[PDB]
Amino acid sequence: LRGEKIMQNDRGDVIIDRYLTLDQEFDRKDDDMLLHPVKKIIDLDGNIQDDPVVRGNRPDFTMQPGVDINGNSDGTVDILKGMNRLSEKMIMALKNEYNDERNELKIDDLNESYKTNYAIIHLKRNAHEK
Amino acid sequence: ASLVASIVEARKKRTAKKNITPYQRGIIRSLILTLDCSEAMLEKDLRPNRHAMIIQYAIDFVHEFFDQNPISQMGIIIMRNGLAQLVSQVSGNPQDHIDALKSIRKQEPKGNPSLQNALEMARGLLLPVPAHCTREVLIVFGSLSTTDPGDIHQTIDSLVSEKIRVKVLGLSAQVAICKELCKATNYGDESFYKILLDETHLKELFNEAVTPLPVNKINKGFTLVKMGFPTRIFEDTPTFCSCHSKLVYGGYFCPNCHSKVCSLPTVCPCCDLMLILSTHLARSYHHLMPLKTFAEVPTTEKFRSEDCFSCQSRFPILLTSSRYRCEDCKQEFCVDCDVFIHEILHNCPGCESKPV
Amino acid sequence: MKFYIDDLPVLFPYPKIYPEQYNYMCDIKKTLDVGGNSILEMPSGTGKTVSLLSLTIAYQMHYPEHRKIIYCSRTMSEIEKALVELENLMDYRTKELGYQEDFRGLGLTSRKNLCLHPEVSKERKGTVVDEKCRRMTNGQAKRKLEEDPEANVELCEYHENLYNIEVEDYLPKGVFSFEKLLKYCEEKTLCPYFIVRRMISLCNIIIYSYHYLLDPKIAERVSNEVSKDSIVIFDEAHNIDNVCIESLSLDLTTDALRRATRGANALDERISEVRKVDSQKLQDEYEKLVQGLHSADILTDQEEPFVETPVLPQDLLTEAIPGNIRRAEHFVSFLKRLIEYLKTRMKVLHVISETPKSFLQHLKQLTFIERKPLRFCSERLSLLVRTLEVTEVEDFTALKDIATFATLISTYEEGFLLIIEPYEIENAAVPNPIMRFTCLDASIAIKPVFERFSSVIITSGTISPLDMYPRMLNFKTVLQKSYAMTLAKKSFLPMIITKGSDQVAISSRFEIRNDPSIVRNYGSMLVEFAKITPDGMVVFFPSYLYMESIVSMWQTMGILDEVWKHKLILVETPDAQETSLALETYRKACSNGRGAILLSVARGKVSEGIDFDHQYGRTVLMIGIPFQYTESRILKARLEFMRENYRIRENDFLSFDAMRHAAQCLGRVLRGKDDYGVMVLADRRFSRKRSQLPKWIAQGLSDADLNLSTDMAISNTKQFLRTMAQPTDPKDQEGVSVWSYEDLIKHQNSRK
Ligand code: SF4
Ligand SMILES: [Zn+2]
Ligand SMILES: [Zn+2]
Ligand SMILES: [Zn+2]
Ligand SMILES: [Zn+2]
């Protein structure tokens, strides 16, 4: 849970270890809780799917997740997802029960400078003597 | 050229002061002073530390705020341990706020700041305020990050709906939320988010906030406020006060219920009627009829007199004329008087001297 | 405003205009009037797309020619941004001219990005989506339903509804973005994909990615509809060579060959099954093949070939079938032997690099497969597959790779090299041999583009040096220049860090990635910068593996724990959907004010189109020069080819390749002149790379920032951030960095 690579040598606790499999189910449930359609502006999924028939040389091992001698993942990518999931949960928790793209793309600096709309009062001075 | 260098700098400084028009200003104010006391405030950029200097300047701000706004009320909030702490109820007594700040000067700051918590508390504290008052919030932010339990955007929208105004003074750099909070809350104006550039510059920013803020044309609310003018009475024997219930030599007598009070200006505890003196309103008059700035007289023309009209100071002969004239009355003045007449006094002696 | 050029009126969509934009427009008009190619480099802090569109649109509307416009980008996300500018641009023209002029502009993308079918848009791969869409849109289902209504084959309501209305009435006049196009199509039950494809010939401006103009697999169909005299714009083309090379590249693994034999056997079995019951189809196909017809004359417009032409249209032979692969059974035997030949070449014990001619010669020796029959493997397969009634093609999918390999190797012989490696990953218990067909010349796939179109503009924010691109890609330019922003007050602070707070040199060399001294120095840099960065911080690493290893080292050391206090940590992941969620969270965290730091890869998905304007990007930490993996056969072959052909030194190209990516990320932080940020390059090797950086970035790099320390750099950043926060004096930018209409007229008078 602390986002640290689990070590097989570590003995751990027998009782708590029973819930490790449950956490894997919880992470899958949490992943759906965060999954939702993303705006096309920052939609990285479509960038790779823009040309679905791209055929090219496979990327070198430096551009792919690290793997061990046996070929399986070393597991350090999992903690990255764990940390990434943790950050997403915190932001989502903020948005509890308690057009836009066009505006963002426009350059504000090129627009007319803001003009103050303060009021002006002129007071006449005249009154009867005491 | 060295002497001319000072002169041209004065002209540049006077350039901003040229544009002065009688903007409508809300004399009656309700201020919620928010101070940031978090781990980020333990830095040494401000000697001895940010917390010590901010508290020290806060005391000066309290003294200045009530001096020029006698009919205003203020409240103090502080952010500590990611929570908003209330240290003084909204009141018209300057001594109460100063005493609270002095006690705060001892406790060390710790924890993280929470703008949403502070703003939410300010919104509640300003709920029981008359509609004729101007609701203002002075926030001193030093941290570059904010930890909040809820959505800050919703609170900002609520602040706009409540016609609240927020002024933020930063310490290190610009914060996205602070700019948005100061922009959306001030009708898109971007001049309400200020970042200090050195120790001295901070003093000016605090002093600037004293002056009442101009009101927006669309946000126009006109109403008549019922008030009273008690008559001071001297008593031979001490009597109980209606506010603190303690023995005092004497106090002002309310004209609506005859109940006595200790100090002015305050709302009568019995009839809830604001009690003031003629002097209290008189001070805020200069904000309603600001004195038109004096324009320097070019050396090409011929001067009227060799000495100042108001102080009889011989004008030095020395390139640039050391005389400033008033358009309304056409009377030359020395540099010293103009500063004194526009910062201490608020009436041009030349205009008054002219008969009609 | 609406200002005038020598003879062209242009309507700028803003009341103000930057001096650079006016110079940008004037030069572009000069290029269009004179004809030819040009290369233009602008600072990222000035509106480039809006300025480019305003002039180009006006050029089409004013001159009688009314030449169409082709806009090319590098990613789908860029298409969306370009369309938004066009939509904003058209709104201004409609409001100023008093009417909506006749204009049509649509974006383009794959089916996966525009499919509305409830049961086909829920797929994780575009290949399956295309197959399912083809099945319901090939025409077999429609024809079968007409003959027998009882047939259970289904159709697509979105596709069917289009037949009711004419092509000219698919969409109303105007500009439709993907966000708007989907909404309009959803309300009327229409397919945006088919609407876009059938309206290219009618659209005034068409916007699509580079893959739709350089890749023969998908460009041929699109290119056949656009005009020949249309304007071509290459937006953000500073990495065009990489896109060009991958267009004519292929990979073959042992598993692919293993699955190819199963498909070949299945194909043979299918032929026998069809032969027993329905042998007329084979004879009908054979009869057409004898005369010399091809897929174009046989396949209908509604349907598409199973195997996309892997070679350019100009390089495919127009001769009839040789005869060896004229029959279904004979072709399968030809295909089967080819697969076995590849398998036996996969047992080599050391790296082998041979030219296509050498591979063909050995093939002609061991077996008797000639060059000419090998070129029609893809062409013949599509005909056989179509006539075999193979509606389910799950087994035959693997054969596409084999057909693609045969056509490519048998077509081109110069500039292409074939690499066979016994170990795809050196860190593997058991060998996993791979076979790679690499493309060395970067001008082969772009040559047709530069010949078909007369005027082409190549523009980008960090395209430097400008002299190299004409050398790498064989084309000539009438003019090539880079504009320097005339910002009144410095807005970006580029600095180079060569050592840490301990005065120890810091570098991102792969061999010393697990260096206890360097890791701490970089960790200290990350934490210190995160303490002063107000809202957002982006960290770019040379490669995912280096980032993956170093981040793990920080986690154990506890450096991340300190960062968690000040900002949220978002990490790029190989999965595209997860990375997209990270950006949304990163943007959300920056917006509210919680603060967030994003760790990404300089060559990753974030750096190829995602922008970090204003609050999102306030400090950029380039962790090391993004050098490629030197010990790579693909790169080494490319380096040698350039040195012998274009006389470009291997070191020079390697430095250029890394700088072009490091600069790319630097330009994704400034949008206007009101934006500010600090660009720190943490490596001792950046000190000598100042000349290689973009001109607009180099000019802002002071001589004292070439070699800085962590402590010294932090202080400079703190001072810069504080100073920029102060209100800017309007008079300091009234007519020196920002121009009003009156200021623009004055410039037009003094210049004239
Ligand atoms: S026709 Fe359009 S909506 Fe139907 S499956 Fe194909 S892409 Fe999807
Ligand atoms: Zn009392
Ligand atoms: Zn009373
Ligand atoms: Zn005087
Ligand atoms: Zn006067």
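This entry, so its header tells us, was determined using electron microscopy, 3.4 Å.
Cβ atoms are placed via backbone N, Cα and C, with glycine included.
Annotated features, as they stand in Swiss-Prot:
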{"type": "BINDING", "residues": "C:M42, C:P43, C:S44, C:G45, C:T46, C:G47, C:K48, C:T49", "note": "ATP binding site"}
{"type": "BINDING", "residues": "C:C115, C:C133, C:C156, C:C191", "note": "[4Fe-4S] cluster binding site"}
{"type": "DOMAIN", "residues": "C:7-285", "note": "domain 'Helicase ATP-binding'"}
{"type": "MUTAGEN", "residues": "C:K48 to R or A", "note": "Loss of ATPase and DNA helicase activities but not ssDNA-binding or ATP-binding, impaired removal of pyrimidine dimers. Loss of RNA:DNA helicase. Extremely UV-sensitive"}
{"type": "MUTAGEN", "residues": "C:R111 to H", "note": "Intermediate level of UV-sensitivity"}
{"type": "MUTAGEN", "residues": "C:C115 to S", "note": "Extremely UV-sensitive"}
{"type": "MUTAGEN", "residues": "C:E236 to Q", "note": "Loss of 5'-3' helicase activity of TFIIH, transcription still occurs, has no effect on DNA translocase activity"}
{"type": "MUTAGEN", "residues": "C:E236 to K", "note": "In rad3-1; abnormal sensitivity to UV irradiation, defective excision of damaged DNA bases"}
{"type": "MUTAGEN", "residues": "C:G461 to R", "note": "In rad3-2; abnormal sensitivity to UV irradiation, defective excision of damaged DNA bases"}
Determine which residues of this chain, when C:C115, C:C133, C:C156, C:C191 are set aside, have a Cβ within 8 Å of the centroid of the [4Fe-4S] cluster site's Cβ atoms, and list them as they appear in the sequence.
C:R111, C:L116, C:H117, C:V120, C:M136, C:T137, C:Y158, C:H159, C:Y193, C:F194
Determine which residues of this chain, when C:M42, C:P43, C:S44, C:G45, C:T46, C:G47, C:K48, C:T49 are set aside, have a Cβ within 8 Å of the centroid of the ATP site's Cβ atoms, and list them as they appear in the sequence.
C:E20, C:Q21, C:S51, C:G461, C:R671
Residues from the binding-site residues C:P43, C:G47, C:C156, C:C191 that lie close to chain A, Cβ under 8 Å, in sequence order:
C:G47
What is the number of other Cβ atoms found within 10 Å of the Cβ of C:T49 (ATP binding site)?
21
Please report how many Å separate the Cα atom of C:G461 (mutagenesis position) from that of C:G45 (ATP binding site), as a whole number.
9
Within 10 Å of C:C115 (mutagenesis position) (Cα to Cα), which of the binding-site residues C:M42, C:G45, C:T46, C:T49, C:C191 do you find?
C:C191
Please report the DSSP secondary structure of C:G461 (mutagenesis position), reduced to three states.
coil
Candidate binding-site residues C:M42, C:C133, C:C156, C:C191, pick with smallest Cα gap to C:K48 (mutagenesis position):
C:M42
Near ligand 1, which of the recorded positions show up if the criterion is a Cβ under 6 Å from one of its atoms? Options: C:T46, C:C156, C:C191, C:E236.
C:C156, C:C191
Please report how many Å separate the Cα atom of C:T49 (ATP binding site) from that of C:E236 (mutagenesis position), as a whole number.
10
Close recorded positions near C:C133 ([4Fe-4S] cluster binding site), where close means Cα within 10 Å, chosen from C:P43, C:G45, C:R111:
C:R111
With every protein chain in view, how many other Cβ atoms are within 10 Å of the Cβ of C:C115 (mutagenesis position)?
24
By CA-CA distance, flag whichever of C:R111, C:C156, C:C191, C:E236 among the recorded positions is nearest to C:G45 (ATP binding site).
C:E236
